[PDB]
Amino acid sequence: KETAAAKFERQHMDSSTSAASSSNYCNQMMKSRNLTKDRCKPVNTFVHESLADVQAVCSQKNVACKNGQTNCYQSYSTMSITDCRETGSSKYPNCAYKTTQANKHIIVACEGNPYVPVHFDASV
């Protein structure tokens, strides 16, 4: 089993690039981060900022999560992100994704000591 913090890093962190490198970025990343193993994860966002900057969001703007939880936080600044979503021709195990680059605020749920992100809620 993964820790919640480690699962967040695997699913959502990509500090190795400033932005998605091509239209094939999501197909490659969803596969290599093991999000196409048991099924095609339908939707997933990657954040192209340092781990430190993303972890810092847990000390920023406290807001509600979409489900009503009170431990969500919105980044004060916008961040480079890539949205990955399954597209029409996608059929497990042949997963297919649309890559959309953007620059916006991220909202994450935080837990633990240290208090770190454990869920990606949305971007604004």
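Swiss-Prot numbering applies to chain A: residues 27-150, in that order.
Just so it is clear, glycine is given a Cβ too, placed from its N, Cα and C backbone atoms.
What Swiss-Prot says about this protein:
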- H38: active site, proton acceptor (ACT_SITE)
- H145: active site, proton donor (ACT_SITE)
- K33, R36, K67, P68, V69, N70, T71, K92, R111: substrate binding site (BINDING)
- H38 to A: Loss of activity (MUTAGEN)
- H145 to A: Loss of activity (MUTAGEN)
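Locations of recorded Swiss-Prot features on the structure.
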residue: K33; record: substrate binding site; DSSP (3 states): helix
residue: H38; record: mutagenesis position; DSSP (3 states): helix
residue: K67; record: substrate binding site; DSSP (3 states): coil
residue: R111; record: substrate binding site; DSSP (3 states): strand
residue: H145; record: mutagenesis position; DSSP (3 states): strand
For substrate: widest Cα to Cα gap among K33, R36, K67, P68, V69, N70, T71, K92, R111 in Å: 22
Euclidean distance between Cα atoms of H38 (mutagenesis position) and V69 (substrate binding site), Å: 11
Neighbours of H145 (mutagenesis position) among the binding-site residues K33, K67, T71, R111 (Cα to Cα, within 10 Å): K33
Spatial separation of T71 (substrate binding site) from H38 (mutagenesis position) - C-alpha basis, Å: 6
Least surrounded among the recorded positions, given as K33, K67, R111, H145, when other CB atoms within 10 Å are counted: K33
Among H38, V69, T71, the one of these recorded positions whose Cβ has the fewest neighbouring Cβ atoms within 10 Å: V69
